[PDB]
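As structure tokens, the structure follows; a few thoughts come after it.
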Amino acid sequence: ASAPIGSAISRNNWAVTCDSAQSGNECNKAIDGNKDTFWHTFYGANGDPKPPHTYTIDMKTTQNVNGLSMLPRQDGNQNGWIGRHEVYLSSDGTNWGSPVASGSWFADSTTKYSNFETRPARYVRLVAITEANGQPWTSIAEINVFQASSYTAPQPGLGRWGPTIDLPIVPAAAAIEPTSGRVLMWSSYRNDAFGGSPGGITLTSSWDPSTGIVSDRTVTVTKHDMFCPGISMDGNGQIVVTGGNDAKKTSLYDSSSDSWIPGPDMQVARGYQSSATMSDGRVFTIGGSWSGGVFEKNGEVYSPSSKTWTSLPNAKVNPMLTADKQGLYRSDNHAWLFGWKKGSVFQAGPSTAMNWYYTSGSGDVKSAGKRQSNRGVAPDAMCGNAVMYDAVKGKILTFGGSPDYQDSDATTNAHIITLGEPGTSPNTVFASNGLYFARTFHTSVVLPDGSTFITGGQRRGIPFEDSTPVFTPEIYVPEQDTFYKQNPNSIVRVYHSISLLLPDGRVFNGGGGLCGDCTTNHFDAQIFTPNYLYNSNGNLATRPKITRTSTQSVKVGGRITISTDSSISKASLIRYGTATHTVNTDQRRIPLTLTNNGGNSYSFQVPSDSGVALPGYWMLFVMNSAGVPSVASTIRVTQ
Ligand SMILES: [Ca+2]
């Protein structure tokens, strides 16, 4: 199931209008409180006018609206289930603006929701763009509109949440498809559940930022239910998805062909492992006792060139195990892995002990000391996040999490780890005064300006429960060693939530739940627009444009020349992200050293070390003197 975030508005004095309504299925049948009566558009005698079909509500007075629900006809007939849709709000009934929510609802008879940030409105409109099975009709048994108990205007300077993207699945895993710019998402064998899976199938969904279209695809070719997996983008531009509900399987997602390709089985069955792309484009993984068995699962390595997984049994998992009360089932999960110099992989946590992993021969592991500071030794931080915001300087920001996977209080702990050469123990210090809000199951992304956006989570880890939620995101600004609260959202994002950086410099945050008949499934995402995209006006800022790039593909150590429509102060490369269960081993940022050629022509060299400039797809962002970033130019980095 799911739930509204607000309280149902009394509909006593509502006036409603529909684009058309069959006699006996009048527009007002969707507001009579009777689940056995429904509105239905013209059919048979009246013709079958195709969608879009429209439901418009006049609530007579201004309400602090934060959602709607739509109950499909309950008579066992599928005709008129709403697929693609948009929700609009208005204070006048003529000027509707842009949708507050849009997307696609799953094809079934369950209550559907649009949950979105509070906005005072008197009128509400639901546009049914398509029928879920491609038929001409729209039907609705009951429509409700929900209110918050109050409204406060967002604070100037602190970003903005919205719109909502409605989805047919809970996006418990996600990736940017870098060649298309779309957001790829998946759940499990069902849109809302993983329990009871027979394996072999994954429901996926994509959202296209350019069109706003949400589509879906069932993936069976790879014989893989990809819930609870490792995820890495390899050097050959393929998303490598490992294990989970089918513990030994590898699925490959190829962005260029928009297709899934079977990969080699892993040597060890794994679930909840982290995998990390390496300096040579291969993918390393270790741990993962959620599935495939509970035992010591040492490293192994995937080669995109030979299409093999090779065991690295001497890359020992033991030194990175947390002291989780549930034991090995949890203690080898979600390692904070980062590909680094010369085929090495740094493991920054969640265990107190940090480690260097080595991929030559049959593998190795070397202690890198304890994550700590003058505040003391950092405790185990399961589902804490780790973000490499300056790969050139080896800088990793770590934060949050709890000593045990669940039933454990999260902390505000945050550290800066500074990587040097593999085999050396990195310096670690505390980050500012730590997080504003203790959280676990939170998610995070590095932004073009090197700040880290941190969102959602809860104070006490209770998977599938939306309790002790944190609604206020934070941004860490490294130059200031300071965290800043941002404007809060209204949708709980805890266990099974994701965040990814979008090519437009905004953040896509969604998911949470995946517990079947629970009411805590969130079939949606929201956009966060950082303050750097706004003028002091409160209007969206004018963005610099990248008018030319010398190339779209570059070797590490190589140069790129660009032209812009205005003078550029700073530039960065951000590697495209993948996300599930708090883990994102693909994102990282390289600040670029610009040569000014004059006439708004600029050059830069990609770092020569592929342990820094990890091969794969990257976003190029340029920022004007006002600190406003361009939209991303896509750059493939090769060896
Ligand atoms: Ca009804």
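All residue numbers given for chain A refer to Swiss-Prot; the residues shown span 42-680 in order.
Every residue, even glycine, has its Cβ placed from backbone N, Cα and C.
Now, the feature entries from Swiss-Prot:
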- 42-189: domain 'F5/8 type C' (DOMAIN)
- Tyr313, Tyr536, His537, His622: Cu cation binding site (BINDING)
- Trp331 to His: Reduces catalytic efficiency 1000-fold (MUTAGEN)
- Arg371 to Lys: Reduces catalytic efficiency 45-fold and substrate affinity 8.7-fold for D-galactose, but improves catalytic efficiency 8-fold towards D-fructose (MUTAGEN)
- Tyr477 to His: No effect. Improves catalytic efficiency 5.3-fold towards D-galactose; when associated with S-424 (MUTAGEN)
- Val535 to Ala: Improves catalytic efficiency 1.3- to 1.8-fold. Improves catalytic efficiency 2- to 3-fold towards D-galactose and 1-methyl-alpha-D-galactopyranoside; when associated with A-477. Improves catalytic efficiency 4.9-fold towards 1-methyl-alpha-D-galactopyranoside; when associated with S-424 (MUTAGEN)
- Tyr536 to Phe: Reduces catalytic efficiency 1000-fold, but does not reduce substrate affinity (MUTAGEN)
- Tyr536: active site, proton acceptor (ACT_SITE)
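Once Cβ contacts within 10 Å are tallied over all protein chains shown, the recorded positions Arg371, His537, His622 are led by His537. Distance noted between the C-alpha atoms of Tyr313 (Cu cation binding site) and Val535 (mutagenesis position) is 16 Å. For the pair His537 (Cu cation binding site) and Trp331 (mutagenesis position), the Cα-Cα distance reads 14 Å. Within the set of recorded positions (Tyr313, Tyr536), the lowest number of other Cβ atoms found within 10 Å of a Cβ is recorded at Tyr313. Comparing Cα positions, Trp331 (mutagenesis position) lies closest to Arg371 out of the mutagenesis positions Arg371, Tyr477, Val535, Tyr536. Applying an 8 A CB threshold to same-chain residues 6+ apart, the list for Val535 (mutagenesis position) reads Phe482, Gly497, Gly498, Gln499, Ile503, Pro504, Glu506, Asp507, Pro510, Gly553. Taking the mutagenesis positions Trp331, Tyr477 in turn and counting surrounding C-beta atoms within 10 angstroms, the largest count is reached at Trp331. Rounded to a whole value, the Cα-Cα separation of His622 (Cu cation binding site) and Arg371 (mutagenesis position) is 13 Å.
Separating the Cα atoms of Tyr477 (mutagenesis position) and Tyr536 (mutagenesis position) is a whole-number distance of 20 Å. Annotated pair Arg371 (mutagenesis position) and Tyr536 (mutagenesis position), C-alpha to C-alpha distance, rounded: 15 Å. Same-chain residues that are not part of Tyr313, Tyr536, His537, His622 yet have a Cβ within 8 Å of the Cβ center of the Cu cation site turn out to be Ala213, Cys269, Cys424, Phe482, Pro504, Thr621, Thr623. Secondary structure of the domain 'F5/8 type C' (42-189) per DSSP, as helix, strand and coil residue counts: 8 helix, 65 strand, 75 coil. Secondary structure from DSSP puts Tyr477 (mutagenesis position) in coil.
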